[PDB]
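Q: Okay, handing you the structure first.
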There are 2 protein chains.
Amino acid sequence: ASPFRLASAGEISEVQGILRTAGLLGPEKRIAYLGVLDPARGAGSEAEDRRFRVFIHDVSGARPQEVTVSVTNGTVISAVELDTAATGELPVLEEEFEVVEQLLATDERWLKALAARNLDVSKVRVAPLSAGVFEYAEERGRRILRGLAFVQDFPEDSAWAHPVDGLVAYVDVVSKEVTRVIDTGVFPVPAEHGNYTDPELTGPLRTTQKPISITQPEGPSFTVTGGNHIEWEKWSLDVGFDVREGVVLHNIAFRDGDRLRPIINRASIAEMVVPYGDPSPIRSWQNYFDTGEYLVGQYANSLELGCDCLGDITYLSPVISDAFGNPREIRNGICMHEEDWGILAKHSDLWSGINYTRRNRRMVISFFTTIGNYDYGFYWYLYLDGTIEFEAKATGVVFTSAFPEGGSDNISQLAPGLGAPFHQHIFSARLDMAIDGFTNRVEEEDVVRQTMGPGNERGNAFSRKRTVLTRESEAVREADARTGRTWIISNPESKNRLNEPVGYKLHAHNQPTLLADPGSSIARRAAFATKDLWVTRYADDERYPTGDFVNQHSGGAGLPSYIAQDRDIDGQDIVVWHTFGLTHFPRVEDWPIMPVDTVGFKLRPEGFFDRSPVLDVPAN
Amino acid sequence: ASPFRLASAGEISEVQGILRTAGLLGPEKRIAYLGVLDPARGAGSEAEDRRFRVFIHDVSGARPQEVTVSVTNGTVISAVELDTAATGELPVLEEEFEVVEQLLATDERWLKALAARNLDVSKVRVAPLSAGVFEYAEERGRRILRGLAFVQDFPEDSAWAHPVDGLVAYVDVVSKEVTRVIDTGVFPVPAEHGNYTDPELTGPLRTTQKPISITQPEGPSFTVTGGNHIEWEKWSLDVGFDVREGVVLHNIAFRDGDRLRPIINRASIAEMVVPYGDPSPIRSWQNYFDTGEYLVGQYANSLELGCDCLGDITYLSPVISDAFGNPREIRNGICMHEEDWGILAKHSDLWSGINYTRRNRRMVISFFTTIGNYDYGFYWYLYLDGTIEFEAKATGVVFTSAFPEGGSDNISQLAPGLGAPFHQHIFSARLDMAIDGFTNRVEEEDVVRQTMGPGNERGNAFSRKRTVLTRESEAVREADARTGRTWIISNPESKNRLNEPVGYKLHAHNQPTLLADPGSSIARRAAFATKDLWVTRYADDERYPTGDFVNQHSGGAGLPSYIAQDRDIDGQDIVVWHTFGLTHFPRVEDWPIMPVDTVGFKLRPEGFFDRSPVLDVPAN
Ligand SMILES: [Cu+2]
Ligand SMILES: [Cu+2]
């Protein structure tokens, strides 16, 4: 019954039928993106209109289309031809991954480059990398991927240990032509393998690790009804899944006594950018938007019990569409479990003689995705005390290059002759706020140091100041760790028993934002990543900080375009976009496969409750 | 056999015998501090000299003494009379806690102040607060505590809910005189109780939490030999305990193949300061050094299985001396266990077809201490991948005041009429570094942004720079979160297989440091807390960032005194002191007992290993 249920196999089939019947899905067509649309503001219209948005690629070269279907009434609502030279190409198709390698295996420039290196073309793998927008005027309106090559000594060899430097090719995947091959020169191919399952590398495995058994003999404290509605320790929410964004949290709310109080209307990681800081022309174009360009949801892993998720695990298996409109199930694609989280509260009082201790717990919702050499885990946590936290776990295999003779300022050496360019992984959290409802405002809170003098005779005083962000034109904010800067999202029309607005505080990690020059191409296309915090007025079509079609878009779409409307945000339906990420200078310990590193953010209540919300937690 | 074993009951008894026999411990004497001394640099002298340092208070008013004993040869090594007016008073004695309240219960100014408020003196509790050094010239050389009063309606009432504002008294605890009583005016006493076990406040307890069972059916993967020597997953260390510092880690080292490689010689939280930012003369003097002034080790909790520590717990029960030299055991004062820590490393490769997943684990060493209204957990974690992390968990009951009518800039309101002054909790980690041995150096590493131009034509390049700290006079460093500033501790004479110095990277949280005016008294006494990172040359007597006698010392001792020697630190036996802490603007949710908040730091290897050190972790 819930308009927020996961798409089913049946719904995607019905979308396939509707598109076919309408003549929109013939044999030369491909679904580049399919996803359910959220209900509009005001679901008072009884019975839901389950609508779906679709991007349809045309392999014969005709113009792509954006189509919206209503599977409830079984009709096409709208269909728009897209001009990709203006508004960006469609997301990369999975079936275009291999096209880059097979085209190059019969191009004479590529074979010439490999012959110069004594490389067997049947051992050379080519990574299908997104192209971006640079100084190649001929790439306008064309669907282009770029190729970087890695040698694979045998079918189970880790190709990342053998980068083929000085060589890159550009490929038109629709007309199937190799547009350019660039050969800046010969670099030795690093010969050491990086096979982390080879006993020569690993040595004998440890026998010292004894098991840890985490069980819940009575089962878990949460309940799933309606496929994806979660109730856990006063928390209530719906777990969605989008092939582009991955796991989406809807209707996050908290049962405060008898009233169900909204906190967040919709939470997602709406974009991901990985810019590389190597100035070598072989890689200076290299940036990936894994979310916008590749869609991280469609690369979700199946997570195995006792390996990926440990404990009493409840699984969800989301359904997505393949390139032809057939439903594809991602088995065990989402993990949900609760886990112990140490001491929640503790005091032993000298005067009353009472000793008090309570344990904390958190609810975990996670999925893991793989894009080429990179693996990323997305973790949402809910805590007993009302804290909401997001954590990204970055692992996998670092992207490699040759290590130049005589060193580099932008590459680190992991192995003889083997380099790993410097880069960042930068995320955009989109938080459609609904703190006790939709009348919200954002305040910037700074620590205030005070001077020794009258009224502060001992020089011990300090304070704070809050600055209300009133219009979008003033709501592009920078971190300031030195003054403890945080941001408070409050509802000015909902007060707690002390007559103050209820609120939640956003705690950032204050990592560096985008390091690229502000005149570069990537600063233009990843403009959200240049600032820590943006606030916009809610609007149905403003969904991604980079716009709808990120692939090969020239820049400026998304957030800097939304912000320019200078709308009123002081007590309105607002959206918070938080940029955060990792700056990765690769270390020897990241090789041949890298241990997890993390980054994220959290929100804690700030006078949302009338007292501590965990006074009713038992002792156990 | 280990010189690093915990002091036993027998050793403390023998110290009591030695002091008595030497005439140093008659009936008017009190042990204010007793602790084992670490071995000197160069333990090549066979058979250890177990030595103990003692501070002896004299209740009759004679000068205190610092005494060092050798329990191996059963002799006093040295005994120094202390001039406390010059070098600071001894740590607060536990038996002086109640003296402040009992003296005031018969002083006529105090009874007059209570009668004006209609308060029954038998219901008024008085907190024994350290005095600091301010503008009261008569306090020089005297042992003084300050008193703030809280009303307790019944023996099990939480007194913190009823602060008696506008009233403070100073008390000479040796001569047992009340030196001053100050009454700035009458504030209503907040009447709402804060009894978090009263069913009226809590409501009915939740019944929705089902159990989580964490067991190790084969027992734990670590082993304890010799009382306190830990071996776990290639880590090796000794767990010490000092009545002042609490848990101390010694000889942290890592088994890299067949060689045991040192990382840290000694790790401790060497000081703790809690400054208050309320300018009201009733509290503008209020700062506590819980470590230096009260000794947090002697207030360690006994931790209960399944409440404080959950899982297969191994306990240590350290032994300390009471005020008369009798051994006192802190039963279950230290918890040690391993716990699951999610994914360690993960990759699914498209080209080789290999899917790889490994779990992370961490070793936990923790104790919990209670000082008055505050409770703090100290957690040391060791990870499979060589990461070392420290985490402080702050909880307990906030320190309260009246909330003035018409508001405050330095106090937040938690309940009608109930205020909680702004304050910080600031820690000093002392890390006696030994990265592959004792020849170490510290580099400051900043991100370097690069300008669009020749050699960087696309404006994507970025880099880093490392600045070697060579003399102590240049080794007082500030955080800079904006440029990703970190610090690397390396051994310039120990290289990895890539011929680079082996190293460890210190990752700070970049929270604000001390906010008080730089001319204030607390900026003088807590000078370490004004900067993020200090590096000194090792010396046996430079142990605390505040000096040996913090109680009522006028300032400047410790780190600014050590730094002035301007010693050479480029490739030497060095010590790293990291300041970090929380700035606490209390929230309604912190009342009536506050959920844990955390802060800390971590160190990760930086080219210490020749590749990932967890290639040999099995699948399980
Ligand atoms: Cu990376
Ligand atoms: Cu606090």
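In order, the residues displayed for chain A correspond to 9-628 in Swiss-Prot numbering, which applies throughout.
Header lists the method as X-ray crystallography, 2.1 Å.
Cβ coordinates come from backbone N, Cα and C, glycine included.
I grabbed these lines from Swiss-Prot:
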type	residues	note
BINDING	A:296-307, A:379-384	substrate binding site
ACT_SITE	A:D298	active site, proton acceptor
MUTAGEN	A:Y382 to F	Loss of activity
ACT_SITE	A:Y382	active site, schiff-base intermediate with substrate
BINDING	A:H431, A:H433, A:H592	Cu cation binding site
Q: Taking the Cβ of A:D298 (active site, proton acceptor) as reference, which residues of that chain separated by at least 6 in sequence fall under 8 Å from it?
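A: Long-range Cβ contacts: A:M280, A:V282, A:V304, A:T377, A:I379, A:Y382, A:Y384.
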Q: Starting from the Cβ of A:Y382 (mutagenesis position), draw a 10 Å sphere and report how many other Cβ atoms land inside it.
A: 22
Q: Kindly assign A:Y382 (mutagenesis position) to one of the three DSSP-derived states: helix, strand or coil.
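A: The residue in question, A:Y382 (mutagenesis position), is strand (DSSP, three-state).
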Q: Can you give me the residues near the recorded Cu cation site, meaning same chain, not A:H431, A:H433, A:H592 themselves, Cβ no more than 8 Å from the center of the site's Cβ atoms?
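A: So the additional residues around the site are A:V282, A:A402, A:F430, A:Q432, A:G589, A:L590, A:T591.
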Q: Rounded to an integer, what is the Cα-Cα distance in Å between A:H431 (Cu cation binding site) and A:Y302 (substrate binding site)?
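A: That comes out at 18 Å between the alpha carbons.
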Q: Counting only residues 6+ apart in the same chain, whose Cβ is under 8 Å from the Cβ of A:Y302 (substrate binding site)?
A: A:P99, A:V100, A:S138, A:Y296, A:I379
Q: Can you tell me how far the Cα of A:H592 (Cu cation binding site) sits from the Cα of A:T299 (substrate binding site), in Å?
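A: For A:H592 (Cu cation binding site) versus A:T299 (substrate binding site), the Cα atoms are 19 Å apart.
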Q: Taking the Cβ of A:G305 (substrate binding site) as centre, how many other Cβ atoms lie within 10 Å?
A: 23
Q: Just the number: how many Å between the Cα atoms of A:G305 (substrate binding site) and A:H433 (Cu cation binding site)?
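A: Answer for this pair: 17 Å between alpha carbons.
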Q: Between A:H433 (Cu cation binding site) and A:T299 (substrate binding site), how many Å separate their Cα atoms?
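A: Cα-Cα distance, A:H433 (Cu cation binding site) to A:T299 (substrate binding site): 12 Å.
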Q: Which residues, sitting 6 or more apart from A:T299 (substrate binding site) on the same chain, put a CB under 8 Å from its CB?
A: A:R252, A:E253, A:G254, A:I277, A:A278, A:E279, A:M280, A:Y552
Q: Based on a Cβ-to-ligand 1 distance below 6 Å, what subset of the recorded positions A:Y296, A:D298, A:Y382 would you report?
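A: Once distances to ligand 1 are taken from each Cβ, none falls under 6 Å.
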Q: So for A:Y296 (substrate binding site), how many other CB atoms are inside 10 Å of its CB?
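A: Result for A:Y296 (substrate binding site): 23 other Cβ atoms within 10 Å.
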Q: At a 10 A cut-off on CB-CB distances, which of the binding-site residues A:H431, A:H433, A:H592 has the highest count?
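A: Of the binding-site residues A:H431, A:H433, A:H592, the highest Cβ count within 10 Å belongs to A:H431.
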Q: So how many other Cβ atoms are close to A:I379 (substrate binding site), meaning within 10 Å of its Cβ?
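A: The Cβ of A:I379 (substrate binding site) has 21 Cβ neighbours within 10 Å.
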